[PDB]
Amino acid sequence: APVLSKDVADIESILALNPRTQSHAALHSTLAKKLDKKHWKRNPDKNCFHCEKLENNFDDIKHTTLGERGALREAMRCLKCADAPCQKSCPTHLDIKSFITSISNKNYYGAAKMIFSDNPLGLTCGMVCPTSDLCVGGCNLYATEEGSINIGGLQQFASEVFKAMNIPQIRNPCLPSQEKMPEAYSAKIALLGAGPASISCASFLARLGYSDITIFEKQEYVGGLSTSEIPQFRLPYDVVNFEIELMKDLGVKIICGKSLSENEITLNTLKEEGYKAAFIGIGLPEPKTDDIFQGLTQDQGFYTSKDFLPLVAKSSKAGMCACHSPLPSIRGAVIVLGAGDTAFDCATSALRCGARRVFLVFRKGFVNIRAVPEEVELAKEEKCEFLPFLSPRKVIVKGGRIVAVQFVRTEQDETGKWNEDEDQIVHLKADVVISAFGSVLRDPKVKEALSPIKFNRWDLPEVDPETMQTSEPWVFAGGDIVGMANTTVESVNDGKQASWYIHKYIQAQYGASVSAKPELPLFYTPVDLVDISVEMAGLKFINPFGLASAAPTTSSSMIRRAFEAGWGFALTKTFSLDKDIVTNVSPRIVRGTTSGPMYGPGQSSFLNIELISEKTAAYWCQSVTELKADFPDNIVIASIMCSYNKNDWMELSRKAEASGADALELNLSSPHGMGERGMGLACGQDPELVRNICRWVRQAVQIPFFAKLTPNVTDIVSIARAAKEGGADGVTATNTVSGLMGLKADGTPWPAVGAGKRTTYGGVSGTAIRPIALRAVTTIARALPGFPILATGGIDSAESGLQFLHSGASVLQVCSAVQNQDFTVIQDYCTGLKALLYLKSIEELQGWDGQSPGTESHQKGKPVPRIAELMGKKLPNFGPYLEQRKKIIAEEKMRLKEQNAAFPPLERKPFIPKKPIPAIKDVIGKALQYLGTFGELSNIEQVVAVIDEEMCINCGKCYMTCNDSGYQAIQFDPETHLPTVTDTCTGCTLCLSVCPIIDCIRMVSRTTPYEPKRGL
Amino acid sequence: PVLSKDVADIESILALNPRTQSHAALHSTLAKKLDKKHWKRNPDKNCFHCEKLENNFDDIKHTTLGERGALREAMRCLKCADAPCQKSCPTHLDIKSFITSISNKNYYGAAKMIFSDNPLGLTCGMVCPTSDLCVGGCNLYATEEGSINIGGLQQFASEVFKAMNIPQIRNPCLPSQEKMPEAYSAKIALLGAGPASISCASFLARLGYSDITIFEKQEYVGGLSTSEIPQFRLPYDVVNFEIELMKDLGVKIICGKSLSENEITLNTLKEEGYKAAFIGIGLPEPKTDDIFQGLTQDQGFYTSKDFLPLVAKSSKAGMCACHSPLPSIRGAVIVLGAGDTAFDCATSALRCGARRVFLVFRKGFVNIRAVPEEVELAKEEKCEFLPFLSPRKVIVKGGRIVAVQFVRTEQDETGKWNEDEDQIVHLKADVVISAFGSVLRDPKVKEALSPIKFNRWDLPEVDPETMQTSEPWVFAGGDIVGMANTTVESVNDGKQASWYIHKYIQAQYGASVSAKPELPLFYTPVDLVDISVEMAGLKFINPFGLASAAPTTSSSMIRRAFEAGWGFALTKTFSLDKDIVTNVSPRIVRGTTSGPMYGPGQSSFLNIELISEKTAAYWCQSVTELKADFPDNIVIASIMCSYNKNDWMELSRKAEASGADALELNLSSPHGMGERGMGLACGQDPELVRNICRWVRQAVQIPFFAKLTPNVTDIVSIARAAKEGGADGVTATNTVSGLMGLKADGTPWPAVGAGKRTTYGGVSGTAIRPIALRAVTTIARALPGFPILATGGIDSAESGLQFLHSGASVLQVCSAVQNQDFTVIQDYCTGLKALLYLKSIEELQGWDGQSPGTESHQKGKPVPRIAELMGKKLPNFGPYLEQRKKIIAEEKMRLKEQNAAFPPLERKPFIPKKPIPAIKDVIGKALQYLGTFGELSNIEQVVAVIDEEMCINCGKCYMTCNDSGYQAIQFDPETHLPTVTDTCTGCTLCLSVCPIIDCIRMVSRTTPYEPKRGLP
Ligand code: SF4
Ligand code: SF4
C-alpha cells in the first residue's frame, strides 16, 4: 500500500487554487499589483478615454434589466410596505407591494396581472420609467445602505414572462354578454393618435364594455413615440407590438393613414359621422426649432430629433415599416443640442450610426439638466462629451457639408437672468448637427381641426386636469398634447383618467347614470377562470387556502377580514372549556435564526411559546355562528383542546358543533402522563391516546373532525392511523416542531421572560420546517391513501402549496406566511394557482417549470451571444478576455450590417389549452408515485455535473465545494477562473447546490464507465 | 354584540392596512405630481440649489455600513476561491476570509485579517478608491445587483475592532526581547509620518526590531490622511487609532525634525549610527503656475497644499494645539484640476461657505483622472463642471481676485492638445484654488538625500521590488517614489520595503534570511486565549471538528482539514465488507428552507447519501497514518453494522486497533420487523441502542459516542439508553427526516434514474439548529455531565458558543464547510477567542458578543442628537426631511461659534478586569434559564416600543399586528410612523419582522395588564 491519507500528485495540482489558511502577510510589489489588476477588471476603467465600437449595436443597454435569479433576490429584498410610498409616487398607482410580492412567490402571471390592471403598458413603462424621479424616488429602502428597489426591472421581468406565456387578454368577465349590453356601450368613439395616451384610454374603455372604439393614427405605424423615437436598445419594438395586441384582444380598432387635420378628420366630421366622444392624444408632433438652422439639410448633416430618431428606428425596429431602411451614415463628429431625454437618445443613436464622437451641447449647466441621471448614465458611459453654458449662433457649411458650429457663452447673474456673452465664442468643429430641443404643436391645420376647443397660453388644448375634458364636453385630451405629462407612464395615466369621465359623459348622454366612485375594471386573462375549488371530507372549499389555527386567527374579527380578502377557510385559535383557560407570557414569538442575520421580510421561521386561545369558548362559538352566518361558503373549523377527559372532549366538541362549525380540529398538543415510554408527554405522541380521543369525539358529534398531528413523533403514520381507527375523517399535518431558536452570547435565551430571563421549548413554524411537514404529509398519504390531509408547514406561495397538493394534501393552512406579510397574500396564492394549472394545458410551454421559463444562457440577466467564435474559445467576462468578446461582437454586428436582410418579426398568436385545465383533484397525490424505498433507486443510472461557462461568474464555489466536501473533480483554470468538471465526478450534485447562477451547472447522464471510489 | 367585527376605533386603526383590490385606481396626473413631493426620499433632479453645508463635516460616504447593512452584504458575498477582488487589492488583503468572518458576526477575526496585511485598514476601507481596485475586479459585478461593497465591510469590521479598544501586541512567536539577536536592535530611521512609513515601521516591528524611529517634519502625524483628506471622508480619530496601534509595538515618533540640509541628512544619519533608512516624505510641495505668482490667500488664491490644511486644521480636533478658523470663503470659487485633490477642494469649499463652486479642467469629462466615487460627491453637492478650459490670466482689482480668463482647449488629429487663443471665457470668481498635484522641489530636502540617484521625474529611483534606492541602506516608498496614487499603495510600498530592509540589516550583521518573504501577522491579546477543552478523557486543541459527512469523504480531506486548524474530525461512516454500499446520483441537493436564495449561505441541504463507499481497510489504514502525523488532533472513527452482536464487535475492534481516539456508533441502521410503530432504524428504539452500546463497550477500551437521531419522540430516552449500554457520550444530532421539494410538475429533487424517483433524505444545515439545540439542552438537563458532541447548523463561533452554553463540549460541523471550505476553522477559532476575551472586559458588558449596543442610526450613521429634531415627529422623507436638514444646518452654524475641541480622549486600551473564561467555564451555563412553562412569569409582561429615529416607515409592524396580532399599532398616514398603543400584549411579532435591528424593543409593562378574553 501507499499513503492513503495524502493526495496523489495530480490531485495536489487539482487543488492548486483551493483556499488554505495563512501564516504570514503576502509580499506583492505595488508595481506588480498594477499590472495584475488589469487581468481581472470587470467594470469600466477610469483611464479609458475610449468608447468601444457600437455601430449597428442595438442590444439592450439598460442597467435595470433582470433575469429570474436577479428578480427573485430583489423581490425578496423588498419590504412589501403597507401604504407603500412607491405606489404613491407611481402615476398609474400600481400596487407595487402586491406584484413584487407575487414575484418573490414565483407567481409572475399574478404580478403581471397586477401590473397591467393599473397600466396597460406595464412592460414598456417597466423598461423606460424614470424610476428615480417617480416610484423608486419614494422607496423606504432608500433609507438603507443597500438602497432602493429596482421596481421597474422587476415590473419588466414579470411582464416579460407574461409575454412569453402568450396568454390573451379577455373581455372583462364581470360584464354581461355583448347582446344584453345597454345601447350606450355601442356609442361610436374616436381616439386620435396611437401613442401611450390613446392606447391606455381605448383599453380602459373596452374594459368598461364599449364595443366600437377606434384609434385614428396619422402614420403607417402605431405606438407613438415608443415606436418612432425611443431607441431599440432601450425599448424593443416587439414590446410595443405585444401591448398593442393586448389592446386589440379587446376589440379596439386601429385605422392608420387618417389624420386630425383640416381636409381630413376634424371634430366636426366626427360629430357629423355620429361619434359621441373623442379623445385627443396626438402628442407633440413638431420639433422645437431654432432660426439659426434655417436652410440646412440632411445632405449637409443637419437633423432635428424628429428627423434623425425615426430614421434610426425605421431601420433598427423590424416590423415598423415595409422598408428595410438603411442606417443613416453619421461618420465623424456630432453635435446634439438639448438637455431633455430626447438629446441623450440622439447621442447614443448617433454612436450606433457610426459616429466618432458626440458632444451634448446645452445652453445651461450640469445642475440644470432635464433628463434623469438614468438617461444621462448611458450617454456618459458611451463616452459622449458634455458642453455646458453654450448657445449656438452660426453653422459653418463648407463643401456642401457642415464643418463647424460656433457658440457663445451663456451666463447667470445675481438676478437669475441668462444672457449671452458675444465676446466669448466657441468654434466647435463638427460634421453632424442634431437639434433636440424638444417638441411642440404648431401645425395650424391640426389646431384648426380642433375648433372650437380652447387653447391656453402655450397654444395647447386646455383640459380639466381631473377629468381631461376640454372646453367641449364630448372631447377629451391627454398625454404630451396636454403639456402636463413628460413620461410614458403619465401619458398612460392621462388616458386612464379620461376613460372613466368619458364613460361618465357617454352614459349621461344616453340617459344613464354612473356611480359617484370611479371604478375602472382590472386586467383579465382566461387564467382568471380556472376553477381552484376542491372538496374534502364532504366539505367544499372555494379555494384550497385557509388560515391555520394560530396568531392570524387570534380574534374572529381578523377571520372576517381574511374571508373578505378571499381566504377559502379558517381555523379558530384553539380554545377550551373555562376550567382550562390560560394566560400567555411575553415575549412569546421570536424571529427565526434558521437562515442567518436576515431581518425584515421573508423570515424563514418563527419560534413561539404561545398557548391556546386566551379567549373563551363562548366567544369562539358565538363568533363561529356570526362568521358562518355572513360567510356560508367559507369553511370555518373550530380548533379545540381538552385534557385526557372523555366528558371534556365530548362536551366541547358538541358545543363547537352546535355553534355551526363546518368541522372540528382536535389539537393533540395537550399533555397526559409523564412522557417517554417511547410515547412522549403530549397526547398526539401516543397512538392509544389519540385513538381514544377520536373515538370520544366521534360518539359526540356528527360533523367531520380532523386530528392535528405533531411532527415530534418517531412514527407519525402510527398516530394518523390511530386517529383513522378512532373515527376521525382526516388529519392536519403538522403542528410546529419543538425547538430552541437560540441564545445570546451571554447564555440567555430568546424569548426571555421576566427578570429571570427564563424560557421554555417553543414551536418552530415557517419554511424551515417545510421538509418536515412535507415528509409527514408524504408518508401519511402513502401509508393511508385517500385519508384527507390538511397540510400545514411553511406554505407561502402557490408553488409551495401545489407541492403539498402533489404530495397528498387537499387543503393548505397558512400561518407564518401571513405573519411575514398580511392577509392579502391570498390573492397571490389564488392567481398563482390558477396560473400553474392553466400552464399544464399549454403544450408550447412544456419546457417550463411552472411559471419559470427554461433558463437560457445569460450574463446580468441578458442573453449571451450565440456567435460561433464567441462560444468555445475560453473567454470569461473580465480582463483582456472581455475586450476580445467586445471586439468579436462588434465585428459581427458589422457583417450583420453589410447584409441588411432579415426583417421577419414573428406574428403574435396566443397559445391554446390542448387539454382540459386540471382541477385541484387532478393533481392531488400525483407526485407520490416517485417516492420509494432507497432500493427502488437506480444506481446504474449515475449522473455527472456539467458547467455552462457562458453563464458562469467565475467564483469557484463549485471548485471549493468539490474539494473540501467532495471528490476533487473540478479543475479551476488559474487565468480564466473557469471551472471544468472532470471524469472523476461522482454526481453528488453538491456543486450545483452551491452555484449562484441558476441552471449554470447541470446534472446529465454519465457516458463514461463508473467505478465507485472504494479506497482499498 | 357582534364579536367577529371590529369596533369603530379599531376600524380606524386599520385604515392603512392592505386590502385586496377589485378595481383599478383613479388618480389624475396633476394630483400625482403634487403627491410625489411628500414621499420623496432622494434628491430632486429639479432642485438646482445646493443645500447649506457650512461647517458640516458629517460623513458623506455612500459606502458606510452599520451592522445590519454590513451583515447582509457580507452574506451576499460569494466568498470566492482565488478571489479576484484580492488580486486587485494592492496589499493583497484576504477579502474572502475577513468577509466570511463578518458574515459569521466575528468582527475581530475580520479586523485581525485586515490589519494583518494593511496596518491602515480602517483608513483604507474608508478611502479605498475601490472601483479602480478591489471592487473593480469583483465577480458579483456580473450580476444585476452588482459588486460587493468591500470598503464598507472593511470599514465596519475595523470600526467595531476600534471600539473594542484592544491593543496590538508584539509577535508572540518572537523570542523575548533579551534573547533577540543583536541585529534587531539596529537603529532604524524613517522619514515622514505618512502611511508609507507607518506601514513599514509596523511591519519592521512585527519582525522583531526594537529601535524604530519615525521623523516627522510637522507637529502632527498621518501625512495627507491628517493634513488634507477631509474630515467628512476620513475622520482624525481613525488616523489616531492606527497610530496608537503602531506605537503599541514600541515604534518611536519624533515631530519637528525634518529631512533637510540644515537638519536630517543621510550623512547625519550615517554619523549618528543609523543602519538603515526609509524615505516616506511624500510630495510636500504644490504644482504651481506662473499665472499665479504673487497671489496670496488674502487675494483669494490658494493651492490645494494651502487650502486643505487650513480646513483640516480647523475641522480635525486634536490634529493641532492651535485652534484654527474655517477659511472665510465667500462667493464664487474656481477649483482648477480634476484629480482626487481637486474634488476635495470643491467639497471642502462648500463647507467654508462657498456660494458657487466651479470645477475647471484643461481637458474633457472623458479625461477626468479622479474616480467616479470622488466625482459623485461634488456632483451631488451641485458643483459646476467646466471642461476644455486652460487658465490664461487672473484678474486682480483692488487687492482681490475678481475673475479668471480661460482659453478653450481642444484635441486635434494627433490627439495633441491645442489652445485656441481666440476663444475666451471671462469667469467671475472671488477665490481660486489650484489643485494641479504635488511635487518635490525643495533643494534643501533633495540635498539631504545626496547621493541617491534621482530620475527624470525628479524622484528617488528604487528597485520596484525591493524599494531600495541607489544607496543600499536607503529605501523609499509611497508618493515620493511616484508609483503610488492611493493610501493602500503607499501602505504596500512600506510593507514591501520592510522585508528587504530586514534583509539588508540582517545581512549587515552577518545573518541571512528566508528566500521566501514571510511577514508576520497582526496580533492582539485575543490570539492568546486558550480555547482547548477536555472531554471523556481526550484533549481537543479546539472544540471544532468535522462531522461524519461529505467534508470527510476521504482521509486526504481530513489531513488538509487538520493542516488548516480543525480540532478533531470524524471519519465518514464505514462498515464491514459484507455491508458495502453503492450510492446513487443525484444525492445532495440544496435546501428550500429560505426560498430562492442561491450561492453562499444555503440554510440547509438534503441528502440521500449512504455511508462511505470506501472500505474499513482504507479507513483503518487512514486512521493510523492520520494519527501518526497528527497526534494532537482527535480522530474519531464512525462505524456502522446491522443489528448483530459479532459484527458490531468485529468492526469496532478493527477501528480501535488502527489507532482511533474514539468511536462514533452510527445507529441509522435498519433492523428486522418494525413491530410497534417505533421506527425502522436502530437509533429509534432504546432497547437496540442499549444493546449496540453494550456490544461495542464489549469490543473496545477507548471511548465511544452514540450519534443520536432527532427523528424520535424523546431523544433523551435513546440518549439514556446509550448511557445504559456502554457509551462515554452522545453526538446530538444526525439529520432530520424530510423532503426538500418538488418541481411544479410533481417530480422530486433529488431525482434518481430515468424514473425520476427519490426517497426521504436528511435535512442538515442551519434550518435544523433549533432541533439540534433543543436536543442538546434536553440531554444536558436530564443527564448532567454526560459528554455531548454537538451537530446541527454550527456555522460560526457564535452558533457554536450556543451549543457550548447548552451543554456540549465539542462542536461537529458539516454544512458550513459544504457552503465554503475547510478554512472556516480559522474564522471559528478567532471568533471563539474574541467571544471569550470580551467576557472579561467590563467596558463592553453592554455588547451582545461582538455586536455593540445599537444606537439611533439611518443608513448606519449616527442620528444627530439635537434638541430641536426630537420629540417633533420628523421622518426622513418629503417635507419632513427638509425641516430636518434645515435644523441640522442651523446647528452646524450654531456649532461654529460654540467652539470646543480641547476635550479629546487618551485612547487608553481596555484591560481584562476578570479572568478570561475557558471552554470548561461556559458549558451548561444556559441551562439555568431553561425550564417548564410553569416556571415562566405571566406577571412580568412586556410591551413593544419603537425608536422613530431608526424606523424606515415600512409598516410591517403595523400589518403583522393587524393581521397576526392585536391591532395595537397606529400607522400615521402622513409620516408613516408607527406608535404602539396600550392594547399591546407583548407577543413580540412586530419586533420579529422589523427590518431594522433594535428599532423595536420589548420593555416592561407599566400600565395594568388584562388578558384579552373576548367574553367574560
Ligand atoms: S483596496 Fe483598500 S478597501 Fe479595497 S480590499 Fe484593498 S485595502 Fe480593502
Ligand atoms: S417594521 Fe420597523 S422599520 Fe418598519 S415601520 Fe415598523 S418599526 Fe419602522
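Following Swiss-Prot, chain A residues are numbered 2-1017, in order.
Heads up, the Cβ atoms here are built off N, Cα and C, so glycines get one too.
For A:69-100, the entry in Swiss-Prot reads domain '4Fe-4S ferredoxin-type 1', with the evidence type sequence analysis. Helix, strand and coil counts from DSSP across the domain '4Fe-4S ferredoxin-type 1' (A:69-100) read 18 helix, 0 strand, 14 coil.
Per Swiss-Prot, the feature [4Fe-4S] cluster 2 binding site maps to A:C91, A:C130, A:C136, A:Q156. When Cβ atoms from all protein chains are considered, those within 10 Å of A:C91 ([4Fe-4S] cluster 2 binding site) total 29, not counting its own.
For the mutagenesis of A:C126 to A, Swiss-Prot gives this note: No effect on enzyme activity. Reduced iron content. The structure shown keeps the original residue. Its own atom aside, the Cβ of A:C126 (mutagenesis position) has 33 Cβ atoms within 10 angstroms in the protein chains shown.
Among the mutagenesis experiments that Swiss-Prot reports, A:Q156 to E is described with the note: Loss of enzyme activity. Reduces iron content. Counted within 10 Å of its Cβ, the other Cβ atoms near A:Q156 (mutagenesis position) come to 32, all protein chains included. In three-state terms derived from DSSP, A:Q156 (mutagenesis position) belongs to a helical segment.
Every protein chain shown contributes to the tally, and the Cβ of A:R235 (mutagenesis position) ends up with 17 other Cβ atoms within 10 Å. According to Swiss-Prot, the mutagenesis experiment A:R235 to A or K carries this note: Loss of enzyme activity. Loss of FAD binding.
The secondary structure of A:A340 (NADP(+) binding site), as reduced to three states from DSSP, is coil rather than helix or strand. Under the heading NADP(+) binding site, Swiss-Prot lists A:340-343, A:364-365, A:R371, A:437-439, A:481-487.
Within its own chain, A:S670 (mutagenesis position) has A:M642, A:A683, A:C684, A:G685, A:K709, A:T711, A:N736 as residues 6 or more apart in sequence whose C-beta sits under 8 angstroms from its own. A:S670 to A appears in Swiss-Prot as a published mutagenesis result, with the remark: Strongly reduced affinity for uracil. Reduces enzyme activity by 30%.
Secondary structure at A:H673 (mutagenesis position), taken from DSSP and collapsed to helix, strand or coil, is coil. As a published mutagenesis entry, A:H673 to Q appears in Swiss-Prot alongside the note: Reduces activity by 50%.
Swiss-Prot lists A:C986, A:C989, A:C992, A:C996 with the feature [4Fe-4S] cluster 4 binding site. Within 10 Å of the C-beta of A:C992 ([4Fe-4S] cluster 4 binding site) there are 26 other C-beta atoms, taking all protein chains into account. The DSSP secondary structure for A:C992 ([4Fe-4S] cluster 4 binding site) is helix.
Annotated pair A:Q156 (mutagenesis position) and A:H673 (mutagenesis position), C-alpha to C-alpha distance, rounded: 54 Å. Taking A:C130, A:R235, A:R371, A:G439, A:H673 as the recorded positions under consideration, the smallest Cα distance to A:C996 ([4Fe-4S] cluster 4 binding site) is found for A:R235. Distance from the CA of A:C126 (mutagenesis position) to the CA of A:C989 ([4Fe-4S] cluster 4 binding site) is 44 Å.
In this structure, the C-alpha atom of A:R235 (mutagenesis position) lies 11 angstrom from that of A:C130 ([4Fe-4S] cluster 2 binding site). A:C126 (mutagenesis position) sits 11 Å from A:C91 ([4Fe-4S] cluster 2 binding site), taking the Cα positions as reference.
Around A:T343 (NADP(+) binding site), the C-beta neighbours below 8 angstroms that are at least 6 residues distant in the chain are A:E230, A:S306, A:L310, A:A437, A:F438, A:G439, A:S440.
Its Cβ taken as reference, A:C986 ([4Fe-4S] cluster 4 binding site) is surrounded by 24 other Cβ atoms within 10 Å in the chains shown. Chain B lies within reach of A:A486, A:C989, A:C996, taking the recorded positions A:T343, A:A486, A:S670, A:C989, A:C996 and requiring a CB-CB distance under 8 A. Taking Cα separation as the measure, A:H673 (mutagenesis position) is nearest to A:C986 of the binding-site residues A:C130, A:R371, A:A486, A:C986.
Around the Cβ of A:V483 (NADP(+) binding site), a 10 Å sphere holds 28 further Cβ atoms from the protein chains shown.
Spacing of A:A486 (NADP(+) binding site) relative to A:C130 ([4Fe-4S] cluster 2 binding site) is 12 Å (Cα to Cα, whole number). On its own chain, A:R371 (NADP(+) binding site) has A:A340, A:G341, A:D342 as residues at least 6 apart in sequence with a Cβ closer than 8 Å to its own Cβ.
Comparing Cβ neighbour counts within 10 Å across the binding-site residues A:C130, A:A486, the minimum falls on A:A486. Cβ neighbour count for A:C989 ([4Fe-4S] cluster 4 binding site) (all protein chains, 10 Å cutoff from its Cβ): 29.
The 10 Å shell around the Cβ of A:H673 (mutagenesis position) contains 18 further Cβ atoms across the protein chains shown.
Among the binding-site residues listed here, namely A:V483, A:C986, A:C992, A:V483 has its C-alpha nearest to that of A:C91 ([4Fe-4S] cluster 2 binding site). Within 8 A of the CB centroid of the [4Fe-4S] cluster 2 site residues A:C91, A:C130, A:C136, A:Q156, the other residues of that chain are A:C87, A:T93, A:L95, A:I97, A:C126, A:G127, A:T132, A:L135, A:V137, A:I152, A:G153, A:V490.
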